[PDB]
Every structure is written in C-alpha cells, then in structure tokens.
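Enquirer: Below you'll find the structure I mean.
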Amino acid sequence: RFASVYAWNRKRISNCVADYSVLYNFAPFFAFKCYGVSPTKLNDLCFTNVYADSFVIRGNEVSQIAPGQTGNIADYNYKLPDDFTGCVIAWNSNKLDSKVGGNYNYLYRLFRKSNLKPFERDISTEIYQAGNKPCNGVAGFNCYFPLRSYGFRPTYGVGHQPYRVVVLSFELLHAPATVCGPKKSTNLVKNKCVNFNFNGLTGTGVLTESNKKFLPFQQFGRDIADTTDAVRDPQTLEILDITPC
Amino acid sequence: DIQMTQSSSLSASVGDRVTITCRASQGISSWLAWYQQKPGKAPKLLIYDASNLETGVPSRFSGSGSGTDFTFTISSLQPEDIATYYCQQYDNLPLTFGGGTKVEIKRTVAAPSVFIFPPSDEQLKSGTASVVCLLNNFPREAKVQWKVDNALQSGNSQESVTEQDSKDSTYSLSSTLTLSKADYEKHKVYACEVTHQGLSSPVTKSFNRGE
Amino acid sequence: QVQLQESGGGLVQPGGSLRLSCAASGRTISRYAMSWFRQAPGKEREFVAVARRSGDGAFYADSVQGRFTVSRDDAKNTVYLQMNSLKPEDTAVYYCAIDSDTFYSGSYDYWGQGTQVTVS
Amino acid sequence: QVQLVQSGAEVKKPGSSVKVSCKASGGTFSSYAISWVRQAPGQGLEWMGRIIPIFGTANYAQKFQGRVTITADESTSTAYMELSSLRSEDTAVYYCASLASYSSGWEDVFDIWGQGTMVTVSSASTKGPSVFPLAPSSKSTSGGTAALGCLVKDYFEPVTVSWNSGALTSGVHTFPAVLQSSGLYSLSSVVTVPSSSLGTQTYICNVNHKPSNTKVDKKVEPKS
Ligand SMILES: *[C@@H]1O[C@H](CO)[C@@H](O)[C@H](O)[C@H]1NC(C)=O
C-alpha cells in the first residue's frame, strides 16, 4: 500500500547500514534521478539522516517531482526544496493500482488558498472559500471539494497510468552521522601522511593526537576558511588533529 | 471474469489451529480481505491487508499468502468463533465474495432423541393430516422416511435442520409429513422410521386409524 | 446411510479387554477404515485403535497398554480379536465406527450398535 | 466516528420496483462513500454497485445494470437504491456499507456496515398465521421424556412460537423459514419435556406475528 500524493507517507531512516546497491539493482525502477549525489557514490557516503516520502501519481506528472518545479502537484501536494539533495525513484504500478473505473483511493489537490511550502503537508480537506458568496456547505465555482481522484483505468495511456514514486531526502551536513553505507573500516594510522575518510569526510594529511578540549557534543573542528582542523574517531571517539603533509 | 472458491465447512475444538484458503484463477495483487459474520448478519472486517490486522480484532486471528493464493488462519479457536468467514477479492471493480467457510465449535457426537406424534382432530377435521418426526441433540446429516401400510414411500415430508446448538454443538432435525385426510384413512398404519449418522437401526414408530 | 451391527461376549475370566466383534452390511467397507472409541463418564471420545488396511495389525494409542489388537476379515464384514474377555476397568461403554474418507486415516465416523457389560 | 442505519423490511410483487436507502450518518457526507452489496439466502455476499456522494461517480455489477439503479444526495445524506423488474429470485437481504477506497490510500474494503434490509417477493400479503397443537398418544413416552408440538402454517415474516408463555426453552426445535406452493410460509416449534408431566402438568403453546399484530394461544392434549 502506498499513500496518496496528498497526506503523503514519511519514514525516518536512522542508525542503520544503507545498502544502496540492492536499491539500484532493482529492475522496475525505470526512473532514478539524484540531485547533489551520484547513485554510484551512495555506497561510499554517510549522512546525518534519511527521509523516505512515498506516494502515487500519474505517469507524465512525475516530471513535476523535482526541485523548483511548477504544477498542481509541485505547488499544492508535494514541493521539493530548491537545495534538495537526494534521489527520486519511480516505477509503473499498472499491475497493482489500476482498476477499470475504480481506484478512487488515490487523490490530489487541484487548488489551494496559497502555494504549499517546501516539504509541507496539509492533512485537512476543508472546502476552499470562494469569497464572493458564503460557503458553509457544498457550493459552485470555487467552493468545490479540493480533492479529486485519478481513477486509474487500464485503458489510460502512459500519460495517465499510475506510477509509484518514493523520494529519498538526505541531509548532508557534518553532525552525528548514522546512516553510513556498507564501507568497511580500517585500522587507524597516526604520525604518517595518510588518506583518511572519517565518517564521509575524505582528505589527506597527517593525524596526530589532539590537545584541544572538544566538548562532548562536538564532533568536528575548523580553522579559518572552513578548514577541518580536527576530527573525533567514530569508533574510539578520540580527538585527532589534521595537518597537511 | 475473476472468481474464487473457499475450501466449505469445518469443525474444531477450543485451542486447536485451523487454516482456510480461497483459490482463484488469476493472481490477486494481495488485494484480498476476510470478514467474520454470523449466518445472515452484518459482517465484521478482520483482515483487509494480507499482513495487517484492523483495530479491535485480537492477534488470535491471522492470515498469510500472496498473489494467486491466500490462507486465513486462527491460531486458537474459542467459543466466540461460532460463525462463518468470507474471503473477499478487491483487485478490480467487479467486486465478488467467496461462498463462506463455516467453522463450528466441536463437542463430540451424541445420540438423538427420536420422537413422533400423530395429528390432532383440529388438523384432521380440516381435510388434511400431518405427522411430525423428531431428532434432537445430535454431526448434522440425517434422513427420515415413511412406511405407511408396511410399504416404502418417500418424497412426501419436509425436512428442516436447526442451526448448531451452542451448549453442546449438537443439531436438531424437525420434520413433518403432510397429506390429505383421504391419504390418512386409506392406510391401516402410518409409520416414521428415522435414519441418522448414529443410530442402531431405523427407529420405527407408528400409529393406526383410531389412535 | 450404512448399517453397522454388534456382536461379542465370551466371558471366560477377568483378563482385561473388550470383545469387539463388530460387523457391517450394505457397503464396501474395504474402501474405508474401521475404528472404535470409548466413552467414560464426562470424557470426550479418545482414539483407542483402528483396523487399517496395512495388514500389520492395529494402530492404537498409549491409553491401552497391551490389551487391544483389533483386526478385520472383510470377506465376512466382521472384526476379530485375540485378547482375553474383560475386566472391571474396561467395562466403560464402547462404540464401533468407520472412517468416511476413502482410505484415509483421519477420523470422521459413522458408528453402529453397542451393549452393556459387567464382570466381577 | 461513523455508523450507518438502513431502512426497514419490505415486501412487494414480482416485476415491480423496490426502493431502499441507507443514512450516511456520522462523519460527513463529503468524507463518506457508500456501496450496496447483496446477500441471498443460501449464498455469500454479492456486489450491487458503488456511489460516491461527493464525486458523483457510480457503477454496477455486470449482471445488475439497468435492473439496479443507484443514486445519492446531500440534502438527505443517503444513498438511494432502486431495483426494477425484480424477479421472484430477488428475495434477499441488501446491505449498505462504507467504501474505504474513497480516500487517503485505503482500499476497497468495508470497515463499517449497516444492519440490513430484507426484501421478500411472494404472491401473498401480510396476514396472520394459522396455528394448531399436537396430540401425542400416551405410549409415545420414552425414557422419561415426551414431545410437545405447536405448528404454524399459512403465515406471512417472523413468527415467535413460545412454550409456557416463553418460560420453557430447554430442547426447543424450530423450523427455518419454509414457503409453500401457495406463496405462504410455515414455522413449527417442538419441545421435549418430562413424560410423567404429560397429562399431570399443564403446558400451553403460544404464537405471535408482529407484522399483523396478532396472537394465538392453544392447549395441547393427548388422545388414545
Ligand atoms: C567498534 O568496534 C571496535 C572493534 O570491534 C572497537 O574497538 C570500538 O570500541 C567499537 N566502537 C564502538 C563505538 O562501539
């Protein structure tokens, strides 16, 4: 079961190993677009959190699922932020959701009082007000039920066939990270020019025992110009200084 | 068109595990539900997704299967399970339901209380006669036949079986012959002989003209 | 419907058994299994023994230790035993039945006659 | 919170049209969807049609189109059902249930159900029953028990047959509804009582038919 484009589902993924290979190697994923990240590199990265949003929409309507797009969905049902980093995965669902003159459970909002904000979600289905006349019950021009169903008929073409979509939103700052990929750790090397990959931060330099008092809530240290001056090991939590060879 | 077949009647005692399946000709995309219902009453929905129970039903009820097959299961029967259950398909618009499997609380067999009574003068003076044969507190199958004038006759009585008794899981078959006063006075003896899944012999009970 | 009749007796000494000599009529009882069950006051029917077509004797439950070896001779539609006559503990009422599934071992019974017994 | 209530029972002639509806109580008429499903005596549930009051979309089963028509409104907040040219086989109970597949990723199942509307088709009309007692012979006594009978025929359809003003319930054997060739129904109740009571203790059988608002009480008497 997948939710409608309005009142879409949201699942938080944290504290686990993300094996994106089993996700990419799926056949029915006919559309797989990522922003700010390449699918081949997902297995080597680590994020601070992951949010999976799922819903069903028309076929060509999937073009509205992208940063800064315009349209019914992108404006009143589900809007992605301009700085979105993640992936949008879609696959056909005619064998699952389509019914001849049926499948009313999938709906979308046609109009709204104002444009929906990024990652917003309006659970209520109150009737839009027309203004020129009082509207307490059902009414005409502007006071129609805001939701209307797709009614996925198998006779419809690809332009109106049901497509199942799930958007993977990744937060990619450097705060406590917990969704790293299947990469394997390696014994630490100190006092030698070594290439390091600390919880996703990749660089080169010599690692030395730190002498600065990191507070228990801090995980990284920076000099002028965002230069990472220190880092704490995600395994033994010891603070290490980074100096260019 | 899409159809299904539940596989029809069951009997189980409190505590045991029972399983039922509703086959189909084409793979249902996990769009199958199961209802609880007393015969001839508003059903109650138990399973709507193949692996998700609704609010209010205990975990005692369960189900499994996917695609072109499914299996409804009760991990343990209880006296509240005296009812029929219906497998429902909702993969397409032309909604259809199953025939309905019925599970009966199982209390072991018992011998029937067999009886008879001839018609009264109130029935006789109206130009007709009637004789009621009885089977009380006994599984469900049984048969009644008549041997008026010592010869075999059949196809002249109404057989009706009662729903299961919740006190001892027994049944009751009440039957009645109905013929004319001419047919009543024609034969020198009217006799009912009762057959039953458990009985020593055809239980013979008869009367004569006067009595 | 099918007919099932009862025969037995022959009390020689209190050895401990029940002289089942069930019989049938009006059906090819070779197509079905013949079983027998007991009924104690306030007790449900318990599977005691069954005369299967395997021909290796009887299949019985642990409740009867060594006192029942039911067998059949379908050419005469009758059951036969080899054990002693009776004892007080086995005086509980008995019932003889056939299994209505074709060659199956599951219990779905149609039973016949029976009588009472007693011994010192 | 949502709950449904249906109309009462109905009885009409074959070939006519029968009208039945169900109130869309609870929640709102806009957030509700109704669907009608048939259940015939001796058969499981069977679909009739679906209607979404707010969307106005409706459909029928491939064997009841035209024969069945569905309508709904908001001023009354109910789904209207009309069955035309009804056969004699159309004697059945119709249900009105909630269609969950209408909103928010639910599916085509029925979470809320109404009571039920019984529609019967016969040539007879609503009239009282005909009742008469039994008359067993003394030698019918067996094992300390004796039977007592009370029969009802030519009635039109619940008939409550009670013994000892309903004070007796042990051993009650009752008929299911059986119809005769004359378009009339019949029901009989027979009870098992101590044999020594027959003739010594007084027993009476009573009958009631609510549709016609009538009662009948009769005394049973042996004869030899
Ligand atoms: C991770 O595992 C290594 C080796 O098993 C161990 O030395 C280290 O303390 C562990 N770190 C945490 C945070 O569990």
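FYI, residue positions are counted from 1 along the chain as it appears here.
Method reported for this entry: electron microscopy, 3.3 Å.
Using the three backbone atoms N, Cα and C, a Cβ is placed for every residue, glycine included.
From Swiss-Prot, for reference:
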type: VARIANT; residues: A:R1 to T (Swiss-Prot position 346); note: In strain: Omicron/BQ.1.1, Omicron/XBB.1.5, Omicron/EG.5.1
type: VARIANT; residues: A:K99 to T (Swiss-Prot position 444); note: In strain: Omicron/BQ.1.1
type: VARIANT; residues: A:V100 to P (Swiss-Prot position 445); note: In strain: Omicron/XBB.1.5, Omicron/EG.5.1
type: VARIANT; residues: A:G101 to S (Swiss-Prot position 446); note: In strain: Omicron/BA.1, Omicron/BA.2.75, Omicron/XBB.1.5, Omicron/EG.5.1
type: VARIANT; residues: A:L107 to Q (Swiss-Prot position 452); note: In strain: Omicron/BA.2.12.1
type: MUTAGEN; residues: A:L107 to R (Swiss-Prot position 452); note: Increased resistance to neutralizing antibodies. Decreases HLA binding to NF9 epitope. Increased binding affinity to human ACE2
type: MUTAGEN; residues: A:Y108 to F (Swiss-Prot position 453); note: Decreased HLA binding to NF9 epitope. Increased binding affinity to human ACE2
type: VARIANT; residues: A:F111 to L (Swiss-Prot position 456); note: In strain: Omicron/EG.5.1
type: VARIANT; residues: A:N115 to K (Swiss-Prot position 460); note: In strain: Omicron/BA.2.75, Omicron/BQ.1.1, Omicron/XBB.1.5, Omicron/EG.5.1
type: MUTAGEN; residues: A:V138 to A (Swiss-Prot position 483); note: Increased resistance to neutralizing antibodies
type: VARIANT; residues: A:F141 to P (Swiss-Prot position 486); note: In strain: Omicron/XBB.1.5, Omicron/EG.5.1
type: VARIANT; residues: A:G151 to S (Swiss-Prot position 496); note: In strain: Omicron/BA.1
type: VARIANT; residues: A:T202 to K (Swiss-Prot position 547); note: In strain: Omicron/BA.1
type: VARIANT; residues: A:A225 to D (Swiss-Prot position 570); note: In strain: Alpha/B.1.1.7
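Explain the structural surroundings of these features, please.
Expert: All protein chains included, A:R1 (variant position) registers 16 other Cβ atoms within 10 Å of its own Cβ.
For the recorded site, A:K99 (variant position), the DSSP three-state label reads coil.
Taking all protein chains in view, 17 other C-beta atoms sit within 10 angstroms of the C-beta of A:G101 (variant position).
Sequence-distant neighbours of A:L107 (variant position) (same chain, 6+ residues apart, CB-CB distance under 8 A): A:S4, A:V5, A:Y6, A:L147, A:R148, A:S149, A:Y150.
Under DSSP, A:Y108 (mutagenesis position) is assigned to a strand (E or B) in the three-state scheme. Using a 10 Å radius centred on the Cβ of A:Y108 (mutagenesis position) and all shown protein chains, the other Cβ atoms total 22.
The Cβ of A:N115 (variant position) has 11 other Cβ atoms within 10 Å, all protein chains considered.
The DSSP secondary structure for A:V138 (mutagenesis position) is coil.
In the shown protein chains, 8 other C-beta atoms lie within 10 A of the C-beta of A:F141 (variant position).
Under DSSP, A:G151 (variant position) is assigned to coil, being neither helix nor strand in the three-state scheme. In this view, A:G151 (variant position) is surrounded by 18 other Cβ atoms within 10 Å of its Cβ, with every protein chain counted.
Reduced to three states, the DSSP call for A:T202 (variant position) is strand.
The Cβ of A:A225 (variant position) lies under 8 Å from the Cβ of no residue that is in the same chain and 6 or more residues away along the sequence.
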Enquirer: Among the variant positions A:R1, A:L107, A:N115, state which ones have a Cβ less than 8 Å from a Cβ of chain D, giving them in sequence order; state 'none' otherwise.
Expert: A:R1, A:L107
Enquirer: With A:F111 (variant position) as the reference Cα, tell me which of the recorded positions A:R1, A:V100, A:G101, A:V138, A:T202 is the closest one.
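Expert: It is A:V138, whose Cα lies nearest.
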Enquirer: Which ones, of the recorded positions A:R1, A:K99, A:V100, A:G101, A:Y108, A:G151, are Cβ-proximal to chain B (under 8 Å)?
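Expert: It is A:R1, A:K99, A:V100, A:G101, listed by sequence.
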Enquirer: Using a 10 Å cut-off, grab the number of neighbouring Cβ atoms around the Cβ of A:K99 (variant position), all chains included.
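Expert: If we count other Cβ atoms within 10 Å of A:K99 (variant position), we arrive at 21.
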Enquirer: For A:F111 (variant position), what is the tally of other C-beta atoms lying within 10 angstroms of its C-beta?
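Expert: A:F111 (variant position) is surrounded by 11 other Cβ atoms within 10 Å.
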Enquirer: Rounded to a whole number, how many Å is the Cα of A:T202 (variant position) away from the Cα of A:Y108 (mutagenesis position)?
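Expert: If we compare the Cα positions of A:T202 (variant position) and A:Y108 (mutagenesis position), the gap is 43 Å.
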Enquirer: At a 10 Å cut-off from the C-beta of A:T202 (variant position), count the other C-beta atoms across all protein chains.
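Expert: Summing over all protein chains shown, A:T202 (variant position) has 10 other Cβ atoms within 10 Å.
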Enquirer: Suppose we draw a 10 Å sphere around the Cβ of A:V100 (variant position). How many other Cβ atoms does it contain, all chains included?
Expert: 14
